[PDB]
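Undergrad: I am attaching a structure below and will ask some questions about it afterwards.
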Amino acid sequence: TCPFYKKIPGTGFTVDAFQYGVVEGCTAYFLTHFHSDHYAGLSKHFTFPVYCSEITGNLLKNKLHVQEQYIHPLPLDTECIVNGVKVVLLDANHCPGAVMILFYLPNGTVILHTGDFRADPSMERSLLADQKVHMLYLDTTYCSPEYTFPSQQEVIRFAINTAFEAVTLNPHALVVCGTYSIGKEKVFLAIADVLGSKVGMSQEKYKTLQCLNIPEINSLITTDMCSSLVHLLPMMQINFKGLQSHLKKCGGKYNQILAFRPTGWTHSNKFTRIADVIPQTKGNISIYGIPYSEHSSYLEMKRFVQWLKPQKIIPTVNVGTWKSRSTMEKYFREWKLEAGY
Ligand code: NI
């Protein structure tokens, strides 16, 4: 059965609630983004209206084969009326097509659902600036002060400089980047751009990227692996065994692999600086873990919430343990006492 934190009170609406069968009273199912924990349950046999961004709707049609008549794409930054209630979709700074949803309830209550997001000061000059928010349904993935990581720009500068150095030293080195979902495309696009290459990948991944409305994409990617010196592989193949196997397949074109694993936060963040990160190496293979996050750090989260000043917070992540829930409630009260709302 559907948990309360996926329901929008005073409406017929649910958010990211596709794995519960028919939810009683739900007239429109919102999907914030195309990540499997959030779309879990959707298939080609789903027969209720789904409301989402254009990019998410492209993925629903081409990858999940949801039929067109049930997909309702909405433009961003635009007041829309759904089932008699005003909504706005805002960019979540997560993966391609990811949104936050503002609901303007008939009784005057305003609710923001962040979906998954990476809070940013630019959000303080969206349509959120214009009115008060009573209830915040919040992506609390990294809601504890130990969760620190660099900006996305610092992490990409590290990856560009590492790849450009290695390949300039050895023109016969291949670069490989792991992937298992949409998001984090800047990692492999930025490296291919510094190396003057397209990015090579499987037909299935090419198909997915062709749904994302990325400008000039046809100039940036390919299914011809032979022509490319940056390859994408499934994240599960980013280990010494998988990479050896891949180098075999390249027919002696290359004699070295430099590989990147974009992770979220890892405990090595509590000690090391990005500048100081080193790889794991075995022979002619090296593997870098790089902390490229598409969720808020603790500090980014706290700044957003202290700016927005909501009357009530409903967490949407880490809700399964009493210890997690108590920790998050303590920080919410700190933030509120510190800022005075
Ligand atoms: Ni996500």
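Chain A is numbered as in Swiss-Prot; the shown residues are, in order, 700-1040.
So how was this one determined? The header says X-ray crystallography, 1.3 Å.
Note that Cβ sites are derived from N, Cα and C of the backbone, with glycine treated the same way.
Straight from Swiss-Prot, here's the annotation block:
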type    : residues      : note
MUTAGEN : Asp838 to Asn : Impaired nuclear focus formation, reduced interaction with PIAS and increased sensitivity to cisplatin
MUTAGEN : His994 to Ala : Impaired nuclear focus formation, reduced interaction with PIAS and increased sensitivity to cisplatin
Undergrad: If I take the alpha carbons of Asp838 (mutagenesis position) and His994 (mutagenesis position), what is the distance between them in whole Å?
TA: 8
Undergrad: Inside 10 Å of the Cβ of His994 (mutagenesis position), count up the other Cβ atoms and send me the figure.
TA: 22
Undergrad: In which DSSP state, out of helix, strand and coil, do we find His994 (mutagenesis position)?
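TA: Note: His994 (mutagenesis position) is coil by DSSP, not helix or strand.
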